[PDB]
Amino acid sequence: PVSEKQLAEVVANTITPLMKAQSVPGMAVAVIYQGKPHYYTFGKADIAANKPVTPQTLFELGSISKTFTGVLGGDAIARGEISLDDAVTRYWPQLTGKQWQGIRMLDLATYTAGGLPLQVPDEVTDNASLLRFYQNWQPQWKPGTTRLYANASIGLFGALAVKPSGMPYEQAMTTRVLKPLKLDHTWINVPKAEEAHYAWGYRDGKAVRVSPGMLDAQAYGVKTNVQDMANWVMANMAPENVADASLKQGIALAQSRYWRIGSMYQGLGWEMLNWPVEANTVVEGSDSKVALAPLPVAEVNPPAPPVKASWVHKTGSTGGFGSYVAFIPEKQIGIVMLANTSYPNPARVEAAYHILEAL
Ligand SMILES: *P(=O)(O)CNC(=O)Cc1ccc(I)cc1
């Protein structure tokens, strides 16, 4: 294997047209091919300041942050601190509403609680209002019957999962996930010293960065560079190489199949499809019309351990960023696409599929 010059061509040929069509300012790309990460960088991080995109440029991950939440939860499970079968109420006893009765930790993690909203209401700014919000929520469906992708669901999962540890979320994440994996440039809160590397997102011509929100850290607040992200993919595609025993298992727990929703499988943060899969299947499923809709689930009990022959992926966006990650453990290939403009899901998926198709 080589084709290095061929590889650089494949990427350029796919990304070049993408940036022109969706008018993306800058993009950092990583292709993992036979245990070796390959970095590609394009455009600008900061238009005004005319700063180019570099392997050290920090991007906002949006929903890709949920894969971190998934692994942290997995690790806690693996440590014995938590169980997917546990009642939510075991961790948050204040949640006295009769409606919380049959809801488990698993439901929160996999969006099956019964219709918790996509977003935490903007009116919620503190513990009091947060508690209130959850206490008054009226489920539209019964637990374990319908999947409704929501921040308010996995957001709470993450907040609760770290209780037994005694450490606040950001601390638990750094200590148990980042440190061990040597993800030294992965932040929840970017330090002053690193700020020079923090790119500007672009929306309606305006430069923008993500704002603070309740459960932001747990659902969409991670910031990284293409370097750490590539290392994240590698750790997930080949967990046998992870030294920490609970982390190792945590990763396997996050890639396990808990529910069946047509052709896709819901993991902890991660979403999977059986490989081989047709492009249209992946692309079509990524559109908001499908991705954000309430759909019936089929339980996988016991949960199926990770399948090598899968298409593991996750899309993520912020007001001004658009990211995508995909890998096939069987083939030892992966891709990372970080952009500073939020462009349609389908286009990210199509682009990633095509490069990976050059297997
Ligand atoms: P996910 O699929 O990447 C989607 N992203 C987020 O919900 C979070 C978000 C949405 C709107 C703004 I403005 C900021 C963050």
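So for chain A, numbering is Swiss-Prot's, and the shown residues are 22-380, in order.
Cβ from N, Cα, C; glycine included.
What Swiss-Prot records for this protein:
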- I36 to V: In strain: MHN1 and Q980R (VARIANT)
- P58 to S: In strain: MHN1 (VARIANT)
- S84: active site, acyl-ester intermediate (ACT_SITE)
- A108 to P: In strain: MHN1 and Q980R (VARIANT)
- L152 to V: In strain: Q980R (VARIANT)
- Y170: active site, proton acceptor (ACT_SITE)
- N262 to K: In strain: MHN1 (VARIANT)
- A319 to V: In strain: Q980R (VARIANT)
- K335, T336, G337: substrate binding site (BINDING)
- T362 to K: In strain: MHN1 (VARIANT)
- Message: As a check: which entries in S84, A108, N262, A319, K335, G337, the recorded positions, place their Cβ less than 6 Å from an atom of ligand 1?
- Response: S84, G337
- Item | recorded positions near the residue listed as 'active site, acyl-ester intermediate' (Cα-Cα within 10 Å), from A108, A319, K335, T336, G337 | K335, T336, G337
- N262 (variant position) versus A108 (variant position) - Cα distance in angstrom: 33
- Note: among recorded positions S84, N262, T336, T362, least Cβ-dense neighbourhood at 10 Å is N262
- Query: For the variant positions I36, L152, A319, which one has its C-beta crowded by the most other C-beta atoms within 10 angstroms?
  - Reply: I36
- Item | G337 (substrate binding site) and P58 (variant position), distance between Cα atoms, whole Å | 21
- Query: Using a 10 Å radius around each Cβ and counting other Cβ atoms from all shown chains, which of the recorded positions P58, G337 yields the largest count?
  - Reply: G337
